[PDB]
Amino acid sequence: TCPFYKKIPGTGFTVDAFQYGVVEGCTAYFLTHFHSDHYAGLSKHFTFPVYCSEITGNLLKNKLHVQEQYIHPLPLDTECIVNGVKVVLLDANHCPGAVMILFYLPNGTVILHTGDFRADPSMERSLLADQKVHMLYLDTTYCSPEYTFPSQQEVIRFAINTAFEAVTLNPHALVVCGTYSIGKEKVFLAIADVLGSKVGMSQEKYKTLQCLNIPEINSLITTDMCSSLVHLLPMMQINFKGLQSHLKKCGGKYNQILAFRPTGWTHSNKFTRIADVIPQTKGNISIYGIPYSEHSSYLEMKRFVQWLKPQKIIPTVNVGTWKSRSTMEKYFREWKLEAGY
Ligand code: NI
């Protein structure tokens, strides 16, 4: 059944709750972003109102074939009324189209649902600064102190410098980047830019990217693989067998592959820095795992919460085990005792 952490008290609203059939008492279904564990269940046969960002709306229309009459896009940073309740969509610094939602309940309670987010100090100067938030529905993906990772900027600097050096030493090397969802487009776009190439990809992935309102996108991507030396492939194909196979497909235009796997966290983060990352190599193929995260590190998450000072925190990730739930509640109490709220 729909879990309690997907329901907004005092409204008939749910958030990211499309896989339970008709939820008894739901008048509006919000969708924070276009990731499959969040949209799971949506299709052309859905006949209830969906509220979301413009970009998420483009993906629902073009990729899932949801009918236009049920898609309700809202602009960001704007007070809107939905079924008698004031709401605001805020940028979540996750993937394109991703939002946090502020609900202003008729009784005076204010609720923030973060969706999936990567907490940033810039959020401390949005509309959130303007009033008190009583309850917080929090992305707790990485809520443990072992989870450190570098800035997105640092990681893109490393990837750009690595690719540029490799291709300048060998003009017949191909760069491949893995993907299985929207998000992390900066990785392949930044590399293609330094090399003076467009990025080449399947027709399905090009269609997905043309939904995202990225400026000058027609100048940056293409379905012609031959004219491009940055290829995108399914994450599944980013291994030696898949990459050897792919190189055969290119008709001897290339003799070397340098590949990137933008992972979340991996336990080499606890020891190693970004400057010291090394690839796995077999033959003329090298594969780099780079820690490009679109979720809060532990310290980023802690700072945001200690700034916001909520009265109650509801986790939305890692909620399925008693050990995980108990651990998270310990951190929340530490944070509150240290900061004094
Ligand atoms: Ni997500």
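Throughout, chain A uses Swiss-Prot numbering, with the displayed residues spanning 700-1040 in order.
Using N, Cα and C of the backbone, Cβ positions are placed for all residues, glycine too.
In Swiss-Prot, a mutagenesis experiment is listed as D838 to N, annotated with the note Impaired nuclear focus formation, reduced interaction with PIAS and increased sensitivity to cisplatin. While the structure shown retains the original residue, Swiss-Prot records the mutagenesis experiment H994 to A with this note: Impaired nuclear focus formation, reduced interaction with PIAS and increased sensitivity to cisplatin.
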Same-chain residues at least 6 apart in sequence whose Cβ lies under 8 Å from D838 (mutagenesis position): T813, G814, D815, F816, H994, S995, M1000, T1015, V1016
Cβ packing number for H994 (mutagenesis position), 10 Å threshold: 22
